Amino acid sequence: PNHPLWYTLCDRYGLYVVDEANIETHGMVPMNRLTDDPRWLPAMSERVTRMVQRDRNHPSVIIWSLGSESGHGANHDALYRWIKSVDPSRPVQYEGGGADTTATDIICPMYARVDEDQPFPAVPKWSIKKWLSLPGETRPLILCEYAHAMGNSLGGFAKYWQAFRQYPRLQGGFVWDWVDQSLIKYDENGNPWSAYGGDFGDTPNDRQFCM
Amino acid sequence: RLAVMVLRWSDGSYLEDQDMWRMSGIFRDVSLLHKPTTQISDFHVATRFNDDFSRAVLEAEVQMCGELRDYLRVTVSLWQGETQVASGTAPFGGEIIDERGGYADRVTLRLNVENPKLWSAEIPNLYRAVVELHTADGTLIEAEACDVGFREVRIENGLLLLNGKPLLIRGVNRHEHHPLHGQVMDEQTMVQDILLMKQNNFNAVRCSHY
Ligand SMILES: O[C@@H]1[C@H](O)[C@@H](O)OC[C@@H]1O
Ligand SMILES: [Mg+2]
Ligand code: NA
Ligand code: NA
């Protein structure tokens, strides 16, 4: 969840907002170790319930999200349903555990490609065009993350937009991401420079992957 | 002496506007068939399966014409080569259908078949069904027969399945055409066409458009 003012400005300038609970357990093995564990349901529920209690009056908020990269566990399903009961007015999405689980109203993959399948076991990333028509699938598809804009990037961005406009159920996506997470350091002369992972003695680090 | 007056054009021609040579004549086989007064007038074969196709039921509905008699029977027997795998015999008189009763002139035979050899284009396993119309005490009135392929065609969850497996149709449209004989078909040409299709990895054909 964002600084309360963010929503106010989105209400007034006009932007559609995905409001997202503060839950990410990426580093767990497997990803859903905590989110499938009922002992972690109370801590997760407060991260979802208190967000909704806070932001439910903002028109700019159109979709609720259960969090980020935490696999898919029973706690997601429980909290999915909680929001659906309390607020029928907004869809719920969640990308974890394959982007098309029972905890999501929207097929919301990250970095699924336009035409090329990535058939990872258990959590494949299908071609977004293919994903739509998988036997029994009916939901819309909006990429929660796509076109990873790291350094000299956004190659093939136009391939996405051609597909979005041609397919009714391909309804776009959210680029990853808006602003580089570089920090300011100063040299011996007081001259500012842009720093990334490791420049603060922080170790282990992931270098420029913050940008 | 037979006399046949064939018209090139009729109101039927309004429903025969296929993209092809427009011809006319007696272009398929003519024949004479002798059926007894008491006769098999129709018969339908169905095959249904359990979930993994390890059990089937062959269901044959047989219709008669002629005078109804208590001594009348139908036997449907199922043959795999020279081995009889299944058989059933019953008098005429189907189950009750509505307030007025049932079909006294029909009977349905149900034969159990364990581990049936399934039909497909990959392996065209066939059985032989023989439909005998006869007296209870053993006099055959007549027999009809057909080739039976055990297979299930269904659409499930958006997929066309044959025997539980999604098909991939390597098909072709095929008109009935011969450069010398026009629209008259013969065995040799037919067999030739099929051998070339299968040799070229086709598994399906569409009867375009008749
Ligand atoms: O006329 C043929 C066919 O019957 C039609 O459907 O498509 C064109 C083809 O040449
Ligand atoms: Mg035509
Ligand atoms: Na679209
Ligand atoms: Na990053």
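By the numbers in Swiss-Prot, the shown part of chain A spans 394-604.
Per the header: X-ray crystallography, 2.3 Å.
Just so it is clear, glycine is given a Cβ too, placed from its N, Cα and C backbone atoms.
Pulled from Swiss-Prot:
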ACT_SITE  A:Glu462  active site, proton donor
ACT_SITE  A:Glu538  active site, nucleophile
BINDING   A:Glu417, A:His419, A:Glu462  Mg(2+) 1 binding site
BINDING   A:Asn598  Mg(2+) 2 binding site
MUTAGEN   A:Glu462 to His  Slowly inactivates galactosidase activity by reducing the binding of magnesium. It increases binding specificity
MUTAGEN   A:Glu538 to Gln  10000-fold decrease in the beta-galactosidase activity
MUTAGEN   A:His541 to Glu, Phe or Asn  Poorly reactive with galactosyl substrates. Less stable to heat than wild-type
MUTAGEN   A:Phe602 to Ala  Decreases the stability of the loop 794-804
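Reported as a whole number, the C-alpha separation between A:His541 (mutagenesis position) and A:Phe602 (mutagenesis position) equals 11 Å. Here the recorded positions are A:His419, A:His541, and the one ringed by the most other CB atoms within 10 angstroms is A:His541. Residues A:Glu417, A:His419, A:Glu462 make up the record's Mg(2+) 1 site, and a Cβ search at 8 Å around their centroid adds A:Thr418, A:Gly420, A:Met424, A:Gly460, A:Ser461, A:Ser463 from the same chain. Classification of A:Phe602 (mutagenesis position) by DSSP places it within a helix. In sequence order, A:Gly460, A:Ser461, A:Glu462, A:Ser463 constitute the residues six or more apart from A:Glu417 (Mg(2+) 1 binding site) in its chain with CB-CB distances below 8 Å. With respect to their backbone Cα atoms, the residue listed as 'Mg(2+) 2 binding site' and A:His419 (Mg(2+) 1 binding site) stand 15 Å from each other. In the shown protein chains, 10 other C-beta atoms lie within 10 A of the C-beta of A:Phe602 (mutagenesis position). With a 10 A radius on its CB, A:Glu538 (mutagenesis position) counts 18 other CB atoms from all the protein chains.
For A:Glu462 (mutagenesis position), the number of other Cβ atoms no farther than 10 Å from its own Cβ, over all displayed protein chains, is 16. With a cut-off of under 6 Å between the Cβ and any atom of ligand 4, the recorded positions A:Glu417, A:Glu462, A:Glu538, A:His541, A:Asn598, A:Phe602 reduce to A:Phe602. A:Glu538 (mutagenesis position) falls within a strand segment according to DSSP. Neighbour count (other Cβ atoms within 10 Å of the Cβ, all protein chains): 14 for A:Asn598 (Mg(2+) 2 binding site).
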